[PDB]
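To start, the structure under review is shown below, and the notes come after it.
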Amino acid sequence: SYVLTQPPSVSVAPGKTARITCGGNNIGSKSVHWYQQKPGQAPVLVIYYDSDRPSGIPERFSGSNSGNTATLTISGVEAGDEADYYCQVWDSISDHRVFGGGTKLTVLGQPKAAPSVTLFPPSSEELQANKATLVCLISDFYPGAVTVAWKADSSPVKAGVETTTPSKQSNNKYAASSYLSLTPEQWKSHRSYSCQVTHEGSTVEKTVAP
Amino acid sequence: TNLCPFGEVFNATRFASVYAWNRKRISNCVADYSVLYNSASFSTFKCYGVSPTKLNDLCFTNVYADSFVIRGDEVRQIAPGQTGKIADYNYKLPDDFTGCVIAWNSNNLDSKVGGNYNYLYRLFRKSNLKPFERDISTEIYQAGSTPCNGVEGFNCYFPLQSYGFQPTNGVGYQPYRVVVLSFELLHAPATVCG
Amino acid sequence: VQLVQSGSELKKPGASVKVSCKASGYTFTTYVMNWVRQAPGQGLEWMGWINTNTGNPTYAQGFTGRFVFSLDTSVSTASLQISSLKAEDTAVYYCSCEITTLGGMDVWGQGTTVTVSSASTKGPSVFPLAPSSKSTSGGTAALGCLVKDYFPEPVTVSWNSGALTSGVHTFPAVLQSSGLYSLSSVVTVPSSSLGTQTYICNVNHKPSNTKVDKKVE
Ligand SMILES: *[C@@H]1O[C@H](CO)[C@@H](O)[C@H](O)[C@H]1NC(C)=O
């Protein structure tokens, strides 16, 4: 069926205008509608008919639709406007309505902070159980976009990597944990393992050894 | 040089209630208006402030295709300077309206034998609508000095009623699909021509 | 106008589930009912609609074969039944009403979460994250516990029976590819107090009744 293309993440400063695009094959011919879903809540309609505003939405929200991209533009971006944004079209003949992929709007309303990394080697108790879990804890970072890479000596490994999605802490910064599940014979056949956290173009590597 | 999506408004499978009318915004396309009026599928195709045949040779900054459903009796009210429950409380055209009103009977598509109550109009409101005002508020209408507080009863009624469309209704009591094409001006650059 | 849906469901693969959507405030049969699906980490995906008048359901491509929109006009309630559940069916399901394609999807239920995991109830293992010179930074030392392999959520963790909350971080768990959960819980203290002061992490998994107190050397 029909296809709708949203940017997955958009970064805007507090107070400024954020612009989210909604691509589609000749979408200015149809009616687009925009929704705003805060985490854990049901979606809420902010703009229907390309541009028309429901009662209760602040005047800051205004839409656009022409050519092949609709454009949701938020005027005075506020701290509370961080949420996912989806664009939906209804097809006149198909009577199907189609949603987009979503867009996570992030307000740059907090200074950049680097992550604090703590790396634990496997416990001797877990090795007696014939298992091994390297534990890499990340934390106190903003924005909540980090990427983790595990290496054996100098050999990257993705086999056995399970990572959280970044989740905020009690202090408006984020926290994440990473688990590399290994065997005792792998853990001991290398000189060292390295957990490596990349955030905003900067890296913090911790290394442990048998 | 893309063609306008007039087919998407006129040939849309489900239309809107008249109190909650649509505004498809038309922009950046070519429109063959003469294809629409020679269709001879409309019981009403009455413009104002412009000629239907001279329309092909013209341009506008924005074209607004408003579309809703009413009865045939009320089609007369989709005009400038009309009174009546539709003209006053649902959809009002300005006395300086400069577009076209198009209507055709929809009793085949928009009527169920047991009765189709999907379509609605606004029967109670404290004052007339401003031109191109859309009122979707479902607030209990207060008729007495005593307020309602969202509880129906005497002097406190739901502002909206339902059209009763049956295939055996009188032709005037039958559903008519309306499309209203509002045309603006230049000064600002144009995007819709023929 | 109100839409209220059923509570959270848990099922094994191949089971069945039926989600309800009681309405109130308007005439149930006046307005179409719509179902939308949102899987973890994805976006809203339209499922289809059932005409609350004729009963005719429309299933978009991708939800045909195993889903059943039904109604119960008597209680003003629509229902969603899923047969032969799959792991990929795990999502939050919403019932939403279109007034028209105008205010289309203008009222939504609070959502019903549906999890399809072949996992059975299980209690966790607690492995010590001991302090050494790899966890010592200046005058602080980091240690903790690894609450490995447990199902289902949640698990409460505390230190020294609550007498140690300063410097504590309990992290969000991971659902591992096995379908079992695994979190860690840590605290930093002065490395001056590693030998004298003792550290025990409290582990409570109430769905399985596992209470385990673990010292860390
Ligand atoms: C509606 O569909 C018919 C059948 O294809 C077509 O002849 C007519 O031109 C269409 N109307 C518009 C406004 O495109």
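Chain B residue numbers are taken from Swiss-Prot; in order, the displayed residues are 333-526.
Quick check of the header: X-ray crystallography, 4.0 Å.
Keep in mind that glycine also has a Cβ here, set from the backbone N, Cα and C atoms.
Listed in Swiss-Prot as a mutagenesis experiment, B:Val483 to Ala is described as follows: Increased resistance to neutralizing antibodies. According to DSSP, B:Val483 (mutagenesis position) sits in a coil region rather than a helix or strand.
Here the residue is the original one, but Swiss-Prot notes a mutagenesis experiment at this spot, B:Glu484 to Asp: Increased replication in human TMEM106B overexpressing cells.
One entry in Swiss-Prot concerns the mutagenesis experiment B:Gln493 to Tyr. Its note says: Reduced host ACE2-binding affinity in vitro. B:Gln493 (mutagenesis position): 15 other CB atoms within 10 A of its CB, across all protein chains.
Listed in Swiss-Prot is the natural variant B:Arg408 to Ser, annotated as follows: In strain: Omicron/BA.2, Omicron/BA.2.12.1, Omicron/BA.2.75, Omicron/BA.4, Omicron/BA.5, Omicron/BQ.1.1, Omicron/XBB.1.5, Omicron/EG.5.1. Counted within 10 Å of its Cβ, the other Cβ atoms near B:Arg408 (variant position) come to 15, all protein chains included.
Sequence-distant neighbours of B:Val445 (variant position): residues of the same chain at least 6 apart with a C-beta under 8 Å from its C-beta are B:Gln498, B:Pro499. According to Swiss-Prot, the natural variant B:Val445 to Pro carries the following note: In strain: Omicron/XBB.1.5, Omicron/EG.5.1.
In the three-state DSSP reading, B:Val445 (variant position) counts as coil.
All protein chains shown were included, and the count of other CB atoms within 10 Å of the CB of B:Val483 (mutagenesis position) stands at 8.
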